[PDB]
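Data first, discussion second: the structure below is written as structure tokens.
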Number of protein chains: 2
Amino acid sequence: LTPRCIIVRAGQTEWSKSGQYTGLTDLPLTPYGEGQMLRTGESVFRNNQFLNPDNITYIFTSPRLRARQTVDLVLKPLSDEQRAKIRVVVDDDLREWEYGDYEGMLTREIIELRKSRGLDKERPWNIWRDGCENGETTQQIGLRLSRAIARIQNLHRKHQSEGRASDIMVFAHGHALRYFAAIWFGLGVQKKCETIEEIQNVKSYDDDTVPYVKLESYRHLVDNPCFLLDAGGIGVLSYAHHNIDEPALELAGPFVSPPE
Amino acid sequence: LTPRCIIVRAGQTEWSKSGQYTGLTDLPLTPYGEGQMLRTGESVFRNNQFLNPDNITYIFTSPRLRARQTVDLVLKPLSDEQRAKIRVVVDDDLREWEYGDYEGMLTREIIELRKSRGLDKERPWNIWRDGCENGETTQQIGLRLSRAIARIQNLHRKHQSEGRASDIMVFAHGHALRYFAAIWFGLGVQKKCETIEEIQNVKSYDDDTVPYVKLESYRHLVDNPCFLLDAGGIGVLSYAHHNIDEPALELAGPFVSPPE
Ligand SMILES: O=P(O)(O)OC[C@@H](O)[C@H]1O[C@](O)(COP(=O)(O)O)[C@@H](O)[C@@H]1O
Ligand SMILES: O=P(O)(O)OC[C@@H](O)[C@H]1O[C@](O)(COP(=O)(O)O)[C@@H](O)[C@@H]1O
Ligand SMILES: [Mg+2]
Ligand SMILES: [Mg+2]
Ligand code: NA
Ligand code: NA
Ligand code: NA
């Protein structure tokens, strides 16, 4: 089977339901968000079989509690045996956009704050181009997500060459995963790794079974990719023509027609 | 509810399963393709409820038999009452890329044919940029798909303003729907309608309840959007922030978490 990257956004939180920007703030899932992530896992493993546990090799997660809680609940339907054959890796490159000054704020409130600081005179604020004051720029996030992508695709290639199926999961956040999905299939711009930041190993994860990939170049966005992904939403990124060098977006998300 | 465009690729055919390019050739579904589209409709309407019939207003279909067969089977689970409240429109702007010389051929055979005609000297053939000899260019397909999109989004806007939910379905083909999805959320390039071809009404459908939208500009691709969509696959295109002017791709395809 063509290897896939299954992306999963953390379930609902107090902020995510009210539209407030959650980055580093370590919010838990609301009680609704736990229920929601439980039913999601039953849907994908049980009532439908969008995911086959035997084919999951790796699960990568943001270190945020809401992401790790989401791994916990979505994987509930698995047996201890299926779990034993799955590796879980906490990766700091998968955290949300660092919002800096905009932590816990709404879009309309961010626009208002920037207006008062004398910004966005010629054109409206666009996070994907502009980033966040005292937070991350679009290249900083595009760089760390590029590193995780290269590790995931290297694993995929290694597994395909060992002749095995490889679904790898990624549990993270609304902005980071939209960004992740966009650059995966080739949106944005290529930049060579030249500066100190672009070239250093930052040691964002610690699992010796995941080879670190030193990038010569990375991708970042300069505009809105125009994606939707709700709390607890599931995307699928794969490859065209069984070829790791042809990374593609799966339009059906996790949906597949039931077998005969 | 935010209006959506649900895209559906025709089920399996003799050519689609063997990789042969099907445009105008009016192939039927294989027996497997019928069963496959029946189970798909049961999945989306019955066993899961990815689609709610009460929210479907319009169904647009390529005139090809395999597309119309696919409408027939996917909508099997509906009652006659639900069907009575749904309008079905055959639209010629939704046909497949006209492959011209490459009808019924494989990719590698197309490459071989072009090589022998002394083409693709500097760079490999790329349908999304180059089109097909004696078939459609990328702007011809980008133009007709732009017209259908404008009609679909106008309907969406009209329905949203009447205060109603609007899922609109589009049954077409592997290339046309990938192309459709790409330009929907803003890939490719904008071109003004200036030439005779770009400006004429071609009368591709006949349903008086669908206002014709005269384009001042249209979008077309110049490269591979890098999408996957299998036979019988389902994509979802919608809008960000309940706003028809913010068209977006739904990364979860038709998947939604089961309700509480
Ligand atoms: O792009 P738009 O739609 O304007 O804004 C959506 C975007 O703001 C969401 O992404 C989040 O990071 C979600 O984070 P989470 O997955 O709960 O950790 C939050 O800051 C937001 O609610
Ligand atoms: O882009 P790649 O993957 O190289 O090629 C896939 C593309 O060639 C398919 O799209 C089709 O039009 C399918 O048409 P259908 O939906 O059955 O009417 C056929 O020409 C092909 O099999
Ligand atoms: Mg949150
Ligand atoms: Mg066919
Ligand atoms: Na919370
Ligand atoms: Na969330
Ligand atoms: Na219309």
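In chain A, numbers come from Swiss-Prot; the residues present are 4-263, in order.
Every residue, even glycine, has its Cβ placed from backbone N, Cα and C.
Per Swiss-Prot, the features are as follows:
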- A:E99: active site, proton donor/acceptor (ACT_SITE)
- A:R12, A:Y24, A:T25, A:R69, A:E99, A:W100, A:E101, A:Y102, A:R181, A:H244: substrate binding site (BINDING)
- A:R12 to A: Impairs catalytic activity (MUTAGEN)
- A:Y24 to A: Leads to low activity and reduced substrate affinity (MUTAGEN)
- A:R69 to A: Leads to reduced substrate affinity (MUTAGEN)
- A:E99 to A: Impairs catalytic activity (MUTAGEN)
Proximity to chain B among recorded positions A:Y24, A:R69, A:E99, A:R181, where any Cβ pair is under 8 Å: A:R181
Site diameter for substrate, Å, by largest Cα distance between A:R12, A:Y24, A:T25, A:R69, A:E99, A:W100, A:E101, A:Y102, A:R181, A:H244: 38
Residue among mutagenesis positions A:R12, A:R69, A:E99 with Cα closest to the Cα of A:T25 (substrate binding site): A:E99
Proximal residue to A:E101 (substrate binding site) among mutagenesis positions A:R12, A:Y24, A:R69 (C-alpha distance): A:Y24
A:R69 (mutagenesis position) versus mutagenesis positions A:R12, A:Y24, A:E99 - nearest by Cα: A:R12
Same-chain residues at least 6 apart in sequence whose Cβ lies under 8 Å from A:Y24 (mutagenesis position): A:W18, A:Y102, A:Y105, A:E106, A:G107, A:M108, A:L109, A:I113
Assigned element (helix, strand, coil) containing A:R69 (mutagenesis position), judged by DSSP: helix
Euclidean distance between Cα atoms of A:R12 (mutagenesis position) and A:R181 (substrate binding site), Å: 10
A:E99 (mutagenesis position) to A:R12 (mutagenesis position) - Cα separation in whole Å: 11
Other CB atoms, at most 10 A from the CB of A:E99 (mutagenesis position): 25
